[PDB]
Amino acid sequence: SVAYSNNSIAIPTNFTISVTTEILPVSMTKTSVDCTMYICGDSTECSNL
Amino acid sequence: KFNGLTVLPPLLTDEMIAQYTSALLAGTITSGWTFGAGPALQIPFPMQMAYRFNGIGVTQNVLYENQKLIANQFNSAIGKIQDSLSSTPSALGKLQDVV
Amino acid sequence: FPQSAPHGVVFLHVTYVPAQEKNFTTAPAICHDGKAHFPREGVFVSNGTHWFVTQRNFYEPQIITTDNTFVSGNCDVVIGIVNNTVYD
Amino acid sequence: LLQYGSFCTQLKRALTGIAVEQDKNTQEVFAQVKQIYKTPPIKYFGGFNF
Ligand SMILES: *[C@@H]1O[C@H](CO)[C@@H](O[C@@H]2O[C@H](CO)[C@@H](O)[C@H](O)[C@H]2NC(C)=O)[C@H](O)[C@H]1NC(C)=O
Ligand SMILES: *[C@@H]1O[C@H](CO)[C@@H](O[C@@H]2O[C@H](CO)[C@@H](O)[C@H](O)[C@H]2NC(C)=O)[C@H](O)[C@H]1NC(C)=O
Ligand SMILES: *[C@@H]1O[C@H](CO)[C@@H](O)[C@H](O)[C@H]1NC(C)=O
Ligand SMILES: *[C@@H]1O[C@H](CO)[C@@H](O)[C@H](O)[C@H]1NC(C)=O
Ligand SMILES: *[C@@H]1O[C@H](CO)[C@@H](O)[C@H](O)[C@H]1NC(C)=O
Ligand SMILES: *[C@@H]1O[C@H](CO)[C@@H](O)[C@H](O)[C@H]1NC(C)=O
């Protein structure tokens, strides 16, 4: 609790220098997927279906 | 209680959020903007209002010579808010759409 | 200052934080020869017997003078006015 | 149903992430200050109601 009054004020007499960090994501992994290889593989019948 | 469907309670109750809001209000009334960057420093409210008027390009004597008029205008403006909120039936549609 | 990280970035912020505050007595205006006086940039501060003017974010008292104040008004409107001497 | 795979684990993970994010939203918005300040008992501020 701060002692509020209507004729009183507070003023700093010294300072401090501080350093803080911040971490932010930017990009993610790039992937590519082939249909027939994943689903069928090397089966001609599966690809035709 | 439904078929495998449950609702979980929030971590923070309404009283805690009310306490946060009250602390913010007390800080901004008794300290100004100083408590948001370091230790809270006391200052009389009319002087804080004079600083804020100075921050938009109006000198301090404009405030210091019209204290009562500005206080009355602020009181009336804050008074009308409850009536404006109650009269309008769709004022809180955004908070109802979620539910 | 920025730094590079895998799949992201890191920032190094430098700030300024006040410390070691002191309590004082203040007035909104100073009356002298039936004229009001307001500070140009600062706040009136009293150490107990005398009155000075200082900047808001650092304590550096100065002698009240007609070069850091403006008159702009009369002495029968402001509430809480304190009358003292203003040196020329 | 056991023969279908592991869809339920994915659903549970998604819902749990949603709930945690919902808590984090309020925690980030409201918990700005670290001290609990109080108002003086005398409510005089130069002529302003609060
Ligand atoms: C403002 O704060 C700084 C930092 O604490 C003070 O400098 C220190 O003073 C003490 C007392 O002589 C020394 O023992 C420390 O070595 C100082 N620190 C550094 C980093 O130099 C400084 O004195 C304070 N200013 C005033 C007016 O008290
Ligand atoms: C702030 O405004 C309130 C609301 O107008 C004032 O309280 C009213 O006071 C009168 C006179 O006692 C009562 O008849 C009303 O019923 C009060 N209103 C309510 C909602 O209870 C209050 O006086 C104002 N603040 C100051 C410091 O005067
Ligand atoms: C506000 O100033 C008046 C001066 O008339 C004084 O009587 C009153 O005590 C002050 N308020 C507080 C909370 O000290
Ligand atoms: C100034 O005095 C008041 C009244 O006792 C006190 O509440 C406040 O903490 C003091 N300020 C400092 C920086 O000591
Ligand atoms: C206040 O400042 C005046 C100006 O020199 C000085 O004479 C006086 O001793 C100071 N009072 C205190 C309590 O430091
Ligand atoms: C200076 O201020 C005091 C304190 O209110 C007051 O009694 C006095 O009349 C003022 N001086 C003049 C010339 O009015």
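All chain B residue numbers match Swiss-Prot; in order, they span 854-952.
The deposited model was determined using electron microscopy, 3.0 Å.
Any Cβ shown, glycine's included, is placed from N, Cα and C.
Here is what Swiss-Prot records for this protein:
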VARIANT   B:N856 to K  In strain: Omicron/BA.1
VARIANT   B:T859 to N  In strain: Lambda/C.37
VARIANT   B:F888 to L  In strain: Eta/B.1.525
VARIANT   B:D950 to N  In strain: Delta/B.1.617.2, Mu/B.1.621
Discussion item. I need the nearest neighbour of B:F888 (variant position) among the variant positions B:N856, B:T859, B:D950, using C-alpha distances.
Written reply: B:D950
Discussion item. Taking each of B:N856, B:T859, B:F888, B:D950 in turn, which of these variant positions have a Cβ less than 8 Å away from a Cβ in chain D?
Written reply: B:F888
Discussion item. Give me the long-range Cβ neighbours of B:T859 (variant position): same chain, 6+ apart, Cβ under 8 Å, in sequence order.
Written reply: none
Worksheet entry | Site of maximum Cβ density within 10 Å, from variant positions B:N856, B:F888, B:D950 | B:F888
Worksheet entry | Helix, strand or coil at B:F888 (variant position) [DSSP, three-state] | helix
